[PDB]
Every structure is written in C-alpha cells, then in structure tokens.
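Below is one structure, written out as structure tokens; the observations come after it.
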Protein chains: 2
Amino acid sequence: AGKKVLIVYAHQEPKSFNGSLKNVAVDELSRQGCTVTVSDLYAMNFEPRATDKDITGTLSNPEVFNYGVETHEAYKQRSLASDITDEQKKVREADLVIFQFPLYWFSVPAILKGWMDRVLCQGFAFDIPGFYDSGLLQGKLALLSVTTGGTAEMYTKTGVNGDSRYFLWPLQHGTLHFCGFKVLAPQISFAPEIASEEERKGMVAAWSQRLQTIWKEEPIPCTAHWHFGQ
Amino acid sequence: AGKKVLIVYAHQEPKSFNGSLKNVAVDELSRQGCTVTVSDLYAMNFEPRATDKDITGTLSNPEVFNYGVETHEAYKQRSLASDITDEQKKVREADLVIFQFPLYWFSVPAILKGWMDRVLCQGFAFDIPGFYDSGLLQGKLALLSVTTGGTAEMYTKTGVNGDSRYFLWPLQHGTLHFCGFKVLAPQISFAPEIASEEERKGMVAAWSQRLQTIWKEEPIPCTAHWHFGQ
Ligand SMILES: Cc1cc2nc3c(=O)[nH]c(=O)nc-3n(C[C@H](O)[C@H](O)[C@H](O)COP(=O)(O)OP(=O)(O)OC[C@H]3O[C@@H](n4cnc5c(N)ncnc54)[C@H](O)[C@@H]3O)c2cc1C
Ligand SMILES: Cc1cc2nc3c(=O)[nH]c(=O)nc-3n(C[C@H](O)[C@H](O)[C@H](O)COP(=O)(O)OP(=O)(O)OC[C@H]3O[C@@H](n4cnc5c(N)ncnc54)[C@H](O)[C@@H]3O)c2cc1C
Ligand SMILES: COc1ccc2c(C)cc(=O)n(C)c2c1OC
Ligand SMILES: COc1ccc2c(C)cc(=O)n(C)c2c1OC
Ligand SMILES: [Zn+2]
Ligand SMILES: [Zn+2]
C-alpha cells in the first residue's frame, strides 16, 4: 500500500508447490495494494552464464577477459546487455525482493545463481568500498522463500543435513547482506513432496498469512552467530 | 597409476589465473602418467538450466513437470540428454574430480552450479538409499580448487567474510559428500588479482607441488564440526 515487491521465481512448472507459493504471494501482496512484479526465470529462458556477451562495448582489456572488471566498466558506461539492465531496473524500484525457489544442492538453482552472478554487478549492487552494511542496495529488504526435499528434522544441528541456517550463509550473508540488503527471516517450506494434500495447503496458507504482516517485520541480525551459534 | 582424473573447469579466459591452475594440473597429472580429461564448461557453452530438454522421448508425467523425478526415471531408462550423459561418463570413469573455479557469491559460477544440478542426478550420484558416506560416487575423491577476490584475513571467523569453511559447506558437504565423494582438502588460492607477479607464479607452484603427492592424501572428515566447530 505504498511499496513495490519483486519476486524472482525459479521453478519450471506453474502447477508446482513453488508455483503455488509464488501465486499466493502475488494474490496477497496485490490484495494489500502493493505493486508486484515477478521475474519468472525459466519462462524468460534467463541466461545464467557470465560471458563476454554481457558487455556490448569496447572492452577495457580485450587481451585478457575479466568478467568482474568488464561488467563494472559496462555498468558505468551503460553498455551491459539489456536482460541484465531490465532486472536491475526491477531491483532498483523494489522495496522488497522475494526469492522463490526449490533448494538445489543446498543452494539456489543455477538459473537463479546466474541471476545473482549477472544482475548484482559492481557499480550497481556493491562497490569498493560500499558493501555489507554499506552496500548499494541499502534500504531494501530481501527474503528467501525456499522449498526442500529434506524434512525439518534432517535440517537440524544433529540431523543429517545440519541446521537449515548453515546453507543460508552464502545467500543471506555472502550475497544479500553483501549488497546492502536487510534480510527478513527465511520462509522454509519443508519436504512438500512427502507431505499430505492438507499439509501442503497448510504451508501455502501459512506463507499467505505471514505476508499479511510482512511490513511489520524486522530483519535478522545477519551475522555468523545467527547462522552458526557460538 | 593407473588413475583417471576429470577437471571440471569454469573460467571464460584461457589466460586467467584459473586457466593457469587448470593447465598446471593437466601438465603435472599427465607427467605422472595419469589419464586426464577436462570439461571446459564455458568453451562447451554448457547448459546450466534444469529443464525438460534434459529428458529425451516421453516424460514420466507430462502434465506436471518434476525435474528430480523426471531425471531420476530418465537416468534409469538411459534417456537423459547427451550433454548430461557425456559428463556422467567422465565422472563414472574418474578416480579424482577436481573443480577449478573462481568464487562467485561464496559459491560456484552458475555454469558450474548447472553442471552440479544437471549431472549429479538421482540414481547416478545418490539414491534412497546411498548418500553421504554411502553416496553412489563413493570410492572417488573430489577436490575444490577455488580462487577468491577476498583475502585470507577477510576469510577468518571474525573477519568480514567469515571463515572459508563456512561457504564450503554446501559444496563440500551438501554436494560432494552427499554424493559419496571423499573430499580432499580444498585448494584455496586467496586473492590472486592483487598479488605479484611472483606470489602468483608461486600459488601455481604450491598447487603443482601439492599435486605431486595427491594420491597420498587422506580425505577430510566432512562434518559440521570440520566446517563450523573448534
Ligand atoms: C538438482 C536438485 C537438487 C536438489 N537438492 C536438494 C538439496 O540440496 N536439499 C534438499 O532438501 N532438497 C533438494 N532437492 C529436492 C527439491 O528441493 C524439492 O524437490 C523441491 O524443493 C520441492 O518443491 P516443488 O515445488 O518442486 O514440489 P512439488 O513436487 O511441486 O510439490 C509437492 C506437491 O505439492 C503439490 N501442490 C502444488 N500446489 C499446491 C497447493 N496449492 N496445495 C496443495 N498442494 C500443492 C504439487 O501438486 C505436488 O504434487 C533437489 C532437487 C533437484 C532436482
Ligand atoms: C559474480 C562474481 C561474484 C564474485 N563473488 C565473490 C565472492 O563471493 N567472494 C570473493 O572472495 N570473490 C568473489 N568474486 C571475485 C572472484 O572470485 C575473483 O575475481 C577470482 O577468483 C580471481 O581469479 P581469476 O582467475 O578470475 O583471476 P585473474 O585475474 O585471471 O588472475 C589474476 C592475475 O594473474 C594472472 N595470471 C594468469 N596466470 C598466471 C600464472 N601462471 N602465474 C601468475 N599469474 C597469472 C592474470 O592474467 C591476472 O593478471 C566474484 C567475482 C564475480 C565476477
Ligand atoms: C536431487 O535431490 C537431492 C539432492 C541433495 C539433497 C541433500 C543434499 C539433502 C537432502 O535432504 N535431500 C532430500 C537432497 C535431495 O533430495 C532427494
Ligand atoms: C562480484 O564481486 C564480488 C562479489 C562478492 C564478494 C564477497 C561476498 C566477498 C568478497 O570479499 N569479494 C571481493 C566479493 C566480490 O569481489 C569482486
Ligand atoms: Zn550477514
Ligand atoms: Zn560432509
């Protein structure tokens, strides 16, 4: 009701549990009067590879390609590929960025990892200095909404997988806090394929219900202690 | 003697520090008489997206697409896409898989995340049962050779980045251990771009020297305690 939300969504099947979670977020944030945009990466055939195709201008060093140096220069010159600048405009305008995905290998699907690698370039999301609490997306909120195959109990300190917060570190800390975001507590929807039809319904509703009051939430302290203890 | 090694390499520029690390690994392992294969993912234009193109012929469930179910059934029915099956043949023959990459957002570059997501499928790399210590690639060694932009000091427990071990978790534990690899100690080449000249010529030589005795190494204990503990 005076806020813009971007949902960066990474699932191939609109009928999936991820699809239901993205759709309930759109329904409830639209109901509240928020402005909502969804980047549906598979439907966009979003390019995940970091390549020299991402810079259209004269390179700074055409003899030895360095993706970080070339994209930083490209951002400043306005010569990055348009798919990257299209996503940067959505991020720049958003007050909250929700990432909706299934956990692949304790991380994001590669199509979403390529969104982070290509969209969050130096100059746009961070600079040196200008990272962690001084990152360039300061003032914005981010939230990971993850689904898993593993049950909640597998994702505890003494379960097989270790605590769920452990796999969050490179994403919440190394990526989102690095860029200046404040991080809202993650939404983790555990083992929906194993769960009953009513259980999956309960998890979709629980997310809808959380979104009713998302603007009242405060972010986590995105530190080593929150993630690991000690 | 006799041993086979697969190097999965993820850098765009053959003249890079990563390139030099890959090329010294080829040179030294070939000198020792080992069988060496290199999957040069950018040069291959390797597909990182997990999509229904990864299954050939008719889908187990063509109304509701589930990548993990479809690719498990496809592996069993020898109907995965040829780029995937080509890589699984390389991994199946290998005794040691070396991943050579620059760290992107505390993790692998998306093109390499896509190799993990699409080659390490259920039935090939893991199953019920057959994970962690009993993963299906048990008997094989895996090793991360990672370059960073951050310095070793930045990568300490109280440093801005946290201990390196913290970002290694989803890769060493959640991916390589999970599939049954014994994980050799990562090779972490901290902050090459800012180093001399020498120092660099030298981190290459620590790696070539390490590789002289790689078959004598014992695997790390791939535990939460190794990654996070004291
Ligand atoms: C490469 C790969 C790597 C993986 N790595 C990991 C990992 O590291 N750790 C881990 O724990 N897991 C991992 N997984 C498993 C993956 O995380 C889960 O399969 C995924 O999280 C489940 O989400 P989904 O949307 O695909 O579930 P779905 O299979 O779509 O959802 C379960 C069921 O919910 C139903 N559903 C959809 N909407 C609703 C609704 N509104 N109400 C009721 N039911 C509904 C669907 O019809 C479906 O039958 C991996 C999978 C792959 C393919
Ligand atoms: C999206 C993105 C995300 C990133 N995220 C992170 C992150 O999370 N954390 C982090 O720490 N860093 C991050 N980085 C930085 C990245 O990890 C480093 O830039 C990379 O690791 C440096 O290795 P390189 O091969 O690319 O270096 P190069 O620049 O290719 O090498 C450094 C220098 O050594 C030269 N060289 C080549 N071969 C040799 C040799 N034989 N002997 C001596 N010198 C040689 C090179 O040409 C160059 O001058 C990120 C970069 C990008 C683009
Ligand atoms: C491809 O599927 C995968 C891949 C990896 C995992 C991991 C690392 C932990 C886990 O609990 N589950 C369920 C997984 C899974 O689901 C079967
Ligand atoms: C895109 O580039 C990036 C992206 C991320 C990092 C992080 C998380 C820590 C770090 O120390 N450095 C240097 C980084 C970097 O450097 C260029
Ligand atoms: Zn943090
Ligand atoms: Zn482990």
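So for chain A, numbering is Swiss-Prot's, and the shown residues are 2-231, in order.
Every residue gets a Cβ built from N, Cα and C, even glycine.
Look at Swiss-Prot and you will find A:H12, A:18-21, A:104-107, A:148-151, A:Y156, A:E194, A:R201 tagged as FAD binding site. According to DSSP, A:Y105 (FAD binding site) is assigned to a strand segment. Counted within 10 Å of its Cβ, the other Cβ atoms near A:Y105 (FAD binding site) come to 26, all protein chains included.
A:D128 (substrate binding site) falls within neither a helix nor a strand when secondary structure is assigned with DSSP, and so counts as coil. Under the heading substrate binding site, Swiss-Prot lists A:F127, A:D128, A:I129.
Other C-beta atoms found within 10 angstroms of the C-beta of A:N162 (mutagenesis position) number 22, with every protein chain shown included. According to Swiss-Prot, the mutagenesis experiment A:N162 to H carries this note: Loss of activity toward CB1954, no effect toward menadione.
The Cβ of A:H178 (Zn(2+) binding site) lies under 8 Å from the Cβ of A:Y133, A:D134, A:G136, A:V184, A:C223, each of these being in the same chain and 6 or more residues away along the sequence. Secondary structure at A:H178 (Zn(2+) binding site), as computed by DSSP, is helix. If you look up Swiss-Prot, you'll see A:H174, A:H178, A:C223 marked as Zn(2+) binding site.
Proximity to chain B, defined as a C-beta distance under 8 Å, is registered for the following binding-site residues out of A:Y105, A:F107, A:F127, A:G151: A:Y105, A:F107. Listed binding-site residues: A:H12, A:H174; maximum Cβ neighbour count within 10 Å falls on A:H12. Comparing CA positions across the binding-site residues A:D128, A:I129, A:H174, the one lying closest to A:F107 (FAD binding site) turns out to be A:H174.
Checking the binding-site residues A:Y105, A:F127, A:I129, A:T149, A:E194 for a CB within less than 6 Å of any atom of ligand 5 leaves no residue at all. Selection of the recorded positions A:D128, A:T149, A:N162 by a Cβ distance under 6 Å from ligand 1 yields, in sequence order, A:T149. Listed binding-site residues: A:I129, A:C223. The one with the lowest count of other Cβ atoms within 10 Å of its Cβ is A:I129. In the vicinity of ligand 3, defined as a Cβ distance under 6 Å, the following of the recorded positions A:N19, A:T149, A:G151, A:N162 are placed: A:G151, A:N162.
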